[PDB]
Amino acid sequence: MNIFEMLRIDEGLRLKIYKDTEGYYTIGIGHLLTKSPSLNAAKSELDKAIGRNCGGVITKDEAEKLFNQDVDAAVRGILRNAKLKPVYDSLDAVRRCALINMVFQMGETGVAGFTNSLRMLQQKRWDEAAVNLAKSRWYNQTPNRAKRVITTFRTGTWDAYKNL
């Protein structure tokens, strides 16, 4: 299993504009288009993103192309972030996948706000970090996905996804 397959499991794949768990306009493999309530603003962002007039609809290829850009952007963001880089560098390959996932979902800034959990991960106190990560809006809002990520940080293995 790898970061791409992990994310593909958590976000799904949709070829028509849809609304995400938070109500925002999204397409493909979790690519947020706008936090704006306008379907029109969405279609506009969408066309700007692909470089053609889509009509609210894209092909598998286009969805993957976006997915590649987003994973790349997520990793670079971590590496440029002063709060995130040190945790990332400190982790094994599997756990690294778990932080990339959080960043993909919630952005650099948000994850960066998990101060106490970031500290425990760095210290490698797995069990404690798992309990603290669960005390968030994130966990309460998307509990199944959050438990998977959390289990990944807790164990260092792909068990939560080998089911799926």
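Method on record in the header is X-ray crystallography, 1.9 Å.
Cβ from N, Cα, C; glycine included.
Copied over from Swiss-Prot:
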type	residues	note
ACT_SITE	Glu11	active site, proton donor/acceptor
ACT_SITE	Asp20	active site, proton donor/acceptor
BINDING	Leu32, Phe104, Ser117, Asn132	substrate binding site
MUTAGEN	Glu11 to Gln	Complete loss of activity
MUTAGEN	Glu11 to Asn	Loss of 84% of enzymatic activity
MUTAGEN	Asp20 to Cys	Nearly no effet on specific enzymatic activity
MUTAGEN	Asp20 to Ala, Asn, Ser or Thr	Complete loss of enzymatic activity
MUTAGEN	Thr26 to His	Facilitates transglycosylation more effectively than hydrolysis; covalently bound substrate
MUTAGEN	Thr26 to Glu	Complete loss of activity at neutral pH; covalently bound substrate
MUTAGEN	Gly30 to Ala	Almost complete loss of enzymatic activity
MUTAGEN	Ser117 to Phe	10-fold decrease in enzymatic activity
MUTAGEN	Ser117 to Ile	500-fold decrease in enzymatic activity
MUTAGEN	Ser117 to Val	50-fold decrease in enzymatic activity
MUTAGEN	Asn132 to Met or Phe	2-fold decrease in enzymatic activity
MUTAGEN	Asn132 to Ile	5-fold decrease in enzymatic activity
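A map of Swiss-Prot features onto the structure.
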{"residue": "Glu11", "record": "mutagenesis position", "Cβ contacts under 8 Å, 6 or more apart": "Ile29, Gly30"}
{"residue": "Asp20", "record": "mutagenesis position", "Cβ contacts under 8 Å, 6 or more apart": "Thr26, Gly30, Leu32"}
{"residue": "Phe104", "record": "substrate binding site", "Cβ contacts under 8 Å, 6 or more apart": "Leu7, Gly30, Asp70, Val71, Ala74"}
{"residue": "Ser117", "record": "mutagenesis position", "Cβ contacts under 8 Å, 6 or more apart": "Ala129, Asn132, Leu133"}
For this session: Provide the three-state secondary structure of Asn132 (mutagenesis position) computed with DSSP.
Result: helix
Exercise. Counting every protein chain present, what is the number of Cβ atoms, excluding its own, within 10 Å of the Cβ of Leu32 (substrate binding site)?
Worked result: 16
For this session: Could you check what DSSP calls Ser117 (mutagenesis position) once collapsed to helix, strand or coil?
Result: helix
For this session: Select one residue from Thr26, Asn132: among these mutagenesis positions, choose the one with the most other Cβ atoms within 10 Å of its Cβ.
Result: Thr26
